[PDB]
Protein chains: 2
Amino acid sequence: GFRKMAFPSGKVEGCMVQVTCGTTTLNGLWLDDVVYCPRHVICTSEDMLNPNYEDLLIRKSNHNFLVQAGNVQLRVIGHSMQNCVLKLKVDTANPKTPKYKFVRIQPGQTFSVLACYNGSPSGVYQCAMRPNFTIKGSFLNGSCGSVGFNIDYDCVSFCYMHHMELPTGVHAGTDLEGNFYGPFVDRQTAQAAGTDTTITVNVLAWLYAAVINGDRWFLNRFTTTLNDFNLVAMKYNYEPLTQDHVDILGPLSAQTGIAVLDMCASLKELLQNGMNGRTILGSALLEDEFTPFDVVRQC
Amino acid sequence: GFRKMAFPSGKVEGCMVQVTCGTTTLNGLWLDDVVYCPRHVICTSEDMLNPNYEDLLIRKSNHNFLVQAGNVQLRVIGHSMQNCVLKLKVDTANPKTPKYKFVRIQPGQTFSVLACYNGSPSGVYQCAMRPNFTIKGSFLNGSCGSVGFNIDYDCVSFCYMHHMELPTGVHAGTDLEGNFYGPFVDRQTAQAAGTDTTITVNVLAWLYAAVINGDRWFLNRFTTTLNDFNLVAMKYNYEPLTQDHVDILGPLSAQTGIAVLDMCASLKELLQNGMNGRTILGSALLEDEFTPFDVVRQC
């Protein structure tokens, strides 16, 4: 079988707290004795249009921040700002702190999102960093400070903190150093992203997944060069395929005995013709939010 | 705009253990001082075609069961069989036991699965119980004893425990009282699922979701009786609606002001005429794995 699969979220659930300043409430991440959260918690409705965050922060005291782990209030003993992330030092360490790292992911890479409201986890799902640095998430009011992450041998790699929604319904945020992915800004304005593209290496991974699970109507006897595939890919606003990408697909190629460039020839035919009403793994659309690693692990 | 979202898995992660007999290891669920697992952990390969579980259990003693949380052994102090589940009394009450219930779900209901191997969680995903009492999971060897669950106001409702795969690649299992969903048995014999059908109540939920988001071209000014709709539905391999289905659509019907039987009339028209090249929620296919509760959550 094959489904979109998220990492188990327990290690991150143990770190989620509620952070309140004024009449603004969102989520924070409690690691050791520090709570990380979006800096726009310090804004008011009038501030959010063109906020001078340095000015706004100097006017705040430690006692203006209300941090709550469940029913328990945590005392803020210091605060600083790192790009778009506020760091609140608290006097108690989180015993539930996992082994962790802060990473900045590359477009095309996937991660799990733990969506939280008022410091309480609500759901978990798998996202990809779009090539235009948006993410197609499910985030409502109060979700800010929800984080995205991957897990590797009990170590949690935090890669995303949520900040905003765009008019098209996609989302934008930062890494845990507070730098936005993409050309976005934490001000209350309608922002557009650059033109998105489809993550080609992931579509190929997913086609290999469809084959591993016995779905093959789209395979063909033809083949293609890497450059000629990339010309057609770019015409249809697919990302070009690098030789690193070809190499990353090897294990799936071997597992199925289908050369990478043969699968490229199949994808080319789908782009040029369509799916003729047929479906792949249930979908009427080509899916590009499974990486090669994702497919392997689950297969 | 909608995606499969799982419940945060942490409360369930804290209950997963491994249960071994000889070299056969699967997963178990540790709640208070009882571990629940599939009874076929007591089978050798020779026993699995036509096991005499009652006879196999008589030869078992407490000291034959290796239960481990991680690498830490949990001593077994009693054992009993309840239908297709083994219950192992252990000498330690699980300190991470959540508030919980055992529930038996209906076809069409959705739940999160925490896929586990050797007592270690690998991933979490959302499943729907199909009308033929199979699920389309992602399960590998050693996944038995993985559980499906819903979470309501901090209470975990356990509804599924995994036991087997069917030739078509779908999966079958029991509730936590050990009664299989569907006509299946825990024997290593070839078994067939009934022909599957589309989950009508979930398609209706999906149409309500489309209306909530402003996509409502398919609404018409007609209605139908429940019986007339059910008789048409069956001719298109749609599940007939129950009174419980009508009731769980209540909130969405209230939210939109569209009576359930009016929406049924719109669906009937879609079934009899097709989509005429149009889309709903950006899809030419009707989705049937989002329940009325799922829709409310994400909307």
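So for chain B, numbering is Swiss-Prot's, and the shown residues are 3265-3563, in order.
Looks like X-ray crystallography, 1.7 Å, at least that's what the header says.
Including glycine, each Cβ sits where the backbone N, Cα and C put it.
As annotated by Swiss-Prot, active site, for 3CL-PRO activity applies to B:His3304. The active site, nucleophile feature in Swiss-Prot is assigned to B:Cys3408. Among the natural variants in Swiss-Prot is B:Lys3353 to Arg, noted as: In strain: Beta/B.1.351. For B:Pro3395 to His, Swiss-Prot lists a natural variant annotated as follows: In strain: Omicron/BA.1, Omicron/BA.2, Omicron/BA.2.12.1, Omicron/BA.2.75, Omicron/BA.4, Omicron/BA.5, Omicron/BQ.1.1, Omicron/XBB.1.5, Omicron/EG.5.1. According to Swiss-Prot, the natural variant B:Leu3468 to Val carries the annotation: In strain: Zeta/P.2.
The local packing around B:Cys3408 (active site, nucleophile), expressed as other Cβ atoms within 10 Å of its Cβ over all shown chains, amounts to 25. Here the Cβ of B:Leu3468 (variant position) has 27 other Cβ atoms within 10 Å, regardless of which shown protein chain they belong to. Of all Cβ atoms in the protein chains displayed, 22 besides its own lie within 10 Å of the Cβ of B:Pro3395 (variant position). Here the candidates are the recorded positions B:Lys3353, B:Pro3395, B:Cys3408, B:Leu3468. The one whose C-alpha lies nearest to that of the residue listed as 'active site, for 3CL-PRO activity' is B:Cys3408. Each of the recorded positions B:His3304, B:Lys3353 was scored by the number of other CB atoms within 10 Å of its CB, and the largest score is that of B:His3304. Note: the CA-CA distance between the residue listed as 'active site, nucleophile' and B:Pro3395 (variant position) rounds to 22 Å. B:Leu3468 (variant position) and B:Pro3395 (variant position) have their C-alpha atoms 16 Å apart, to the nearest angstrom. Distance between Cα atoms for B:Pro3395 (variant position) and B:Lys3353 (variant position): 35 Å, as a whole number.
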